[PDB]
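**Q** A single structure is presented below for examination.
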Protein chains: 2
Amino acid sequence: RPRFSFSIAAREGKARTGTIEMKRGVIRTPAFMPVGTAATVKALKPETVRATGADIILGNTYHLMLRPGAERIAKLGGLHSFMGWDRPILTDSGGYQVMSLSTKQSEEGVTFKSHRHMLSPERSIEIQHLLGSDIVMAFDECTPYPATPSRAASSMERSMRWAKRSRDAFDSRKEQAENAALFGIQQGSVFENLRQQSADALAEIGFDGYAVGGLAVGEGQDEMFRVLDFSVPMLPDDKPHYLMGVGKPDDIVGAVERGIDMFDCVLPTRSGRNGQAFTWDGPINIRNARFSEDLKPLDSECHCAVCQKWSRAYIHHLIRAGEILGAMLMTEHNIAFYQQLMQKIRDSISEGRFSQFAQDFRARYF
Amino acid sequence: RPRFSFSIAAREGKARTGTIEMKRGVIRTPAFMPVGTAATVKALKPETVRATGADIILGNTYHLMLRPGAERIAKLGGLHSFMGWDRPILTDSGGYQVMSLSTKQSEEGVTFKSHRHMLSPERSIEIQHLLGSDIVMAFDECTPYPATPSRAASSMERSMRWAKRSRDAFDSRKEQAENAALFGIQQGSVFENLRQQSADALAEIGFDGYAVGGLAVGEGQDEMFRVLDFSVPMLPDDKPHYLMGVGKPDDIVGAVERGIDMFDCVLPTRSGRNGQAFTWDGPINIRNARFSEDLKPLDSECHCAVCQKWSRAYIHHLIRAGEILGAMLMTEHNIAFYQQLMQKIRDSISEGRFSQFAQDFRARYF
Ligand SMILES: Nc1cc(CSc2ncc[nH]2)c2nc(N)[nH]c(=O)c2c1
Ligand SMILES: Nc1cc(CSc2ncc[nH]2)c2nc(N)[nH]c(=O)c2c1
Ligand SMILES: [Zn+2]
Ligand SMILES: [Zn+2]
């Protein structure tokens, strides 16, 4: 396969379905990327992650640079070898968790004290290289919501300067430039003019893919959809569109209807461990006493291994008992559910019936 | 298969190797039974437990009678269906955890307040029936160590009376008597005469198997081996000998050399989650900094899936990071290691070279 090749096979309205070919494998879009925090998709072996249908996973950088360390992982052979996942891995720049998990910001980057460290566009790119990331994210500054036009502009402008620095750092490292891909991140809060300026700056620089950043920060789905309506069309049409940190099932369907090709979210994994299981009839909290003697599987249609073998009653017991198998089962089901959702989305778009699928999905889910 | 059939295929000294045929499957002896607390072998799916080589698992009763409840599990179809393990399951009587996890004792049984409940020989047997246990343990009273001859005798005598009551309760339930097996438990602390009286009482009553109880309570391996030396020969030779709660690798080898056919211990699972991994060169604590960049597998010879795919460095990272996958991997390896040990024991006995294997094992393990 090539270093990077995004091909759109079918479209319906603003929605698209296709593939991203990379050296480590093919990614079917729209795609959902399970999040691996600390070199592991919580409670799941890599083979299980793959079994659910995942083509690519997201690797948390901020966490890895602290422990076990970027240099160490490189010494041990890279993240893929380290955790046992040989397919594509997208790594975030760490420019988000730093300003939320641990700090002094400047035009040069961000220094912080782990929950004494410096992180700049150059170091972020280097860390992603050391990890062996397939899709590298430019180092940006996620703008807090709400944000005044002035602060949003300043932040967006700095992110664009950092986007240029990320680009050059990436290109200056031959091994990385030839084997990995680089995505730029659009900022600008909820303001149309800032989103346009950001989109133009990113396109001027040139990237393999474009992410829509700064959303899913507490603005509400209505507002998020409104911003996506005018923001996604600003990005290059022939490159992947990645909505960072968005994962609620209904959020995903609506985002795809607006042109998004890639997603990532900790919801399926985090919620799974918390007792929330996704079903086509909406999410359910398995801890609820009503499930103590329910012999049905988590979801009546789900084809995952958990729904083929265990009942809601058993998982209910496991979770309330605090058993590790509870987290394992809930997580496998949730991630499988998300992948099945992406497959249904891909299929409906390919068949020109996505709009109908979107409406049917909402009617039953809500 | 028959309800119960123990056949000895080969012997060397006091050691024996053979099979126990039951309706739900065949058990190879000497056998090691992974312990499932709360209807689950911690951090492992049933298929993984089976993949390691386990033929039977032990189900904790005391825990199950409290949550989710014996009646409830029966209503849901039994423990096998509930947790997804269709092979044999041995259940303890609960007469141990009660006097240690939560109490008023009397000749009728034990009443306790969960960490208001009554537990008698009759109820214990009924609970094991409701769970669908294949091998039912008589309800006894584990004698605390150290114990004076008088207290040990009183406890042993009560256990023998309870053994008769367990026998009758079991036989009076047609479904249970025809499909499950019942094991009696020898008590008597470290005293030879009490062990003899207990053995004679149990044989007089008649059981499908005989467990050596009251050991592994803080007496030390030397003392345990001394008691086994004179205690196991007292039990019927043509029935299985089960040493309850003994699991250290070296403990197992020594016990088999003394006539034991069955074992159970939480060590492999509990220790696994704590960072201890068993290897042929002795146990290692994976949390130790010396393993931070060790690319070798947990054990150089182990054929388990964990040692085929992940390094000590990765597991070291997982455990120190508190990741669920760390517990999963450590546990699968430890249980697989134990099963490989049992296989090596079975093979050496069948080939008349167990004594040599025992010596070689000790030399390298220590
Ligand atoms: N919402 C959101 C989420 C993420 C992290 S991806 C992730 N989210 C949750 C887990 N992982 C973002 N990352 C960057 N770099 N920039 C952003 O604007 C941004 C916005
Ligand atoms: N050592 C020991 C362990 C167990 C529990 S089996 C188990 N041990 C640890 C987990 N499961 C025992 N159980 C009974 N009923 N009687 C005994 O004398 C006795 C002695
Ligand atoms: Zn499912
Ligand atoms: Zn192993």
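Throughout, chain B uses Swiss-Prot numbering, with the displayed residues spanning 11-112, 115-127, 132-382 in order.
Recorded method for this deposit: X-ray crystallography, 1.9 Å.
Cβ coordinates are placed from backbone N, Cα and C, and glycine is handled just like the others.
Checked Swiss-Prot, it gives:
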type: ACT_SITE; residues: B:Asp102; note: active site, proton acceptor
type: ACT_SITE; residues: B:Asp280; note: active site, nucleophile
type: BINDING; residues: B:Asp102, B:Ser103, B:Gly104, B:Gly105, B:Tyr106, B:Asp156, B:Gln203, B:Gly230; note: substrate binding site
type: BINDING; residues: B:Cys318, B:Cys320, B:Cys323, B:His349; note: Zn(2+) binding site
type: MUTAGEN; residues: B:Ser103 to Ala; note: Strongly reduces activity
type: MUTAGEN; residues: B:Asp156 to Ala; note: Abolishes catalytic activity
type: MUTAGEN; residues: B:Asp280 to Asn; note: Abolishes catalytic activity
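Give me the lay of the land around each of these features.
**A** Around B:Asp102 (active site, proton acceptor), the same-chain residues at least 6 positions away in sequence with a Cβ under 8 Å from its Cβ are B:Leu68, B:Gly69, B:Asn70, B:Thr71, B:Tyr72, B:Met153, B:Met260.
DSSP gives B:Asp280 (mutagenesis position) a strand state.
Less than 8 angstroms from the CB of B:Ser103 (mutagenesis position) sit B:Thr71, B:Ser140, B:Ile141, B:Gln144, B:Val152, B:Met153, B:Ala154, B:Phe155, B:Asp156, B:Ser182, each of them six or more residues away in the same chain.
According to its DSSP assignment, B:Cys318 (Zn(2+) binding site) is coil. Taking a C-beta cut-off of under 8 angstroms and a sequence separation of 6 or more, B:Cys318 (Zn(2+) binding site) has the following same-chain neighbours: B:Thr295, B:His349, B:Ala352, B:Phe353, B:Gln356.
The number of other CB atoms found within 10 A of the CB of B:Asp156 (mutagenesis position), across every protein chain shown, is 29.
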**Q** With every protein chain in view, what's the tally of Cβ atoms within 10 Å of the Cβ of B:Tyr106 (substrate binding site), excluding that atom itself?
**A** 22
**Q** Return only the integer: C-alpha distance in Å from B:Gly105 (substrate binding site) to B:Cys320 (Zn(2+) binding site).
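**A** Distance (Cα to Cα, whole Å): 35 Å.
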**Q** Would you list, in sequence order, the residues of this chain other than B:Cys318, B:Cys320, B:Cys323, B:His349 that have their CB within 8 A of the centroid of the site's CB atoms, where the site is the one recorded for Zn(2+)?
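**A** Near the Zn(2+) site, the remaining chain residues are B:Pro313, B:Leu314, B:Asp315, B:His319, B:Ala321, B:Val322, B:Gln324, B:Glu348, B:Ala352, B:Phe353.
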**Q** Please list, in sequence order, those binding-site residues from B:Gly104, B:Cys318, B:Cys320, B:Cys323, B:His349 with the Cβ less than 6 Å from ligand 2.
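**A** None, by Cβ distance under 6 Å.
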**Q** To the nearest Å, how far is the Cα of B:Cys320 (Zn(2+) binding site) from the Cα of B:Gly104 (substrate binding site)?
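**A** On Cα coordinates alone, these residues lie 32 Å apart.
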**Q** Validating a neighbour-count step here. Other CB atoms within 10 A of the CB of B:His349 (Zn(2+) binding site): how many?
**A** 27
